[PDB]
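Novice: There's a structure below that I have some questions on.
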Protein chains: 2
Amino acid sequence: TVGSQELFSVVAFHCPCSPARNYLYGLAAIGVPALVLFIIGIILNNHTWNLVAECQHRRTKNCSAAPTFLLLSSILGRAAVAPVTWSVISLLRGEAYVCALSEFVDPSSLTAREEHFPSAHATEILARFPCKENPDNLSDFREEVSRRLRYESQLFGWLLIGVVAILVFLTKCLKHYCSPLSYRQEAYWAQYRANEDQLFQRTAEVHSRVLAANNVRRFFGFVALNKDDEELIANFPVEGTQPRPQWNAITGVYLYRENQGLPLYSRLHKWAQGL
Amino acid sequence: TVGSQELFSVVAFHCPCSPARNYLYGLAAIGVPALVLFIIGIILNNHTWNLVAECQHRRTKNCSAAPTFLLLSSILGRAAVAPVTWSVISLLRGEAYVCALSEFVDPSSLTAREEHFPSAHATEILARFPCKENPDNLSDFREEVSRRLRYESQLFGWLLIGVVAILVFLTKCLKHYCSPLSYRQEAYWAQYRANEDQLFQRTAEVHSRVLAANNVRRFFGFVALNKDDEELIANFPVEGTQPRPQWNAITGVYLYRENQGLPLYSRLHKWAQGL
């Protein structure tokens, strides 16, 4: 609240009342926060790196661009919410759009009201309306064009949130309509991927810690463990880790080939059933 | 004073702050009072009618256009003082001239001050300066152009009163330099014309009254006189009046022919010496 206002004050809009310049600032303050939120949505997502590790060394578009497209749909479903929550919250606030298109209004009524105002004065005085710099001779006209431009901004924001709503609906019906499986089995697959990822993180931490303890014990002569780590060395000994081709056989896109009719829900499962 | 202000209020200037119109009003309020004062100066002068009676039935430009020119110089000396006292008192007041040439100023500084003001707005806002209708953005500019135009008006008024001063000086040196006589004899001639005109008016009233009394006495049987008129009938009887060619021999321009060297100062004197 307090720190939220103290951070929202610097990011707040300040319309530069200048023609052919304010619309560039409006485009920046709309798009560039939406762009950085979009790119950190791709950054925060981990399955993007699964995709790039799938296509870099394998160089395999052999299946199709459609499993990559469904993966990318999950990517943008995690990611692209952040640009579109910013674009609509700017558009319905309308400040960026009035600062954008204040210098594009038909000045005919303004020229009739301002005793034949010339386009050199008209475009510049149109740009000065979002700073409320209109005089008393044009304050009502500035309020009228400000309300019409606020209308256009809010209508564009509502149309954009409507079309992204129908877009997310259509990609859900596409994902369930181009599905190679049920929706109960897709839920089982989602729970399998969550269980495998959580179990794999926990066992990677445990196996890495046991390997580190064996190396340290080889160095010093002993190790410094809590009782939990003493139980870890007691329970799960290691002779050696896993080779890098065997590690490469695990990563990649989540396949759904079915070995001998029985399904394989991930590449680790494919690798385990392959042995 | 009080009635003078009550009459000066209606004749006072009211500048119509409108372009290509206010200068016509300034030209009217300068010239037309000067024109009517000039024409009533010709009307009030009686020697104009002496000139037109000299040139109408005689149709005689036989002497020259120069005695007519000296007579007309006396005409305008009596007359033309009234237009030129009006033109300078309007010009030094400056209101007619600022109302005239407010719509002719170079609007370049006004266009630079008024954010590229167009000539459609500039000429009309130039015309509105003599009503002090400039805003705060141009009040100082209106004061500057008003003072410069007041300068131009007062300088033109001073130059006009200077040139009419040198003009009246040059026509006096012309009249004394193209004089056919002395200046003492010209003073004697002026006193002769005044004495002849006054004596002729008095004896015309007296002789007309005695003729009217003789006609009335022929009608009723008597007359109604005061004691002064009784003395008038007692002193100056009339048999008959004077014929119209003899009356035409009196009127005309004041000649200065000299019969046998001895001068004749007016046409009555010429007529008397001719008998």
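Here Swiss-Prot sets the residue numbers for chain B, with the shown residues being 32-306 in order.
Cβ coordinates come from backbone N, Cα and C, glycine included.
Among the mutagenesis entries in Swiss-Prot is B:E37 to R, noted as: Reduces the inhibition by ruthenium red. Annotation of the mutagenesis experiment B:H238 to A in Swiss-Prot: Decreases intrasubunit interactions. Under its mutagenesis annotations, Swiss-Prot gives B:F251 to A the following note: Decreases intrasubunit interactions.
Could you place the listed features in the three-dimensional structure?
Specialist: Non-local contacts of B:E37 (mutagenesis position) by the CB criterion (under 8 A, 6+ apart in sequence, same chain) are absent. According to DSSP, B:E37 (mutagenesis position) is assigned to a helical segment.
Long-range C-beta contacts of B:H238 (mutagenesis position), restricted to its own chain and to partners at least six residues apart, with a cutoff below 8 Å, comprise B:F267, B:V269, B:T272. The secondary structure of B:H238 (mutagenesis position), as reduced to three states from DSSP, is helical.
Taking a C-beta cut-off of under 8 Å and a sequence gap of six or more, B:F251 (mutagenesis position) has no contacts in its own chain. The DSSP secondary structure for B:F251 (mutagenesis position) is coil.
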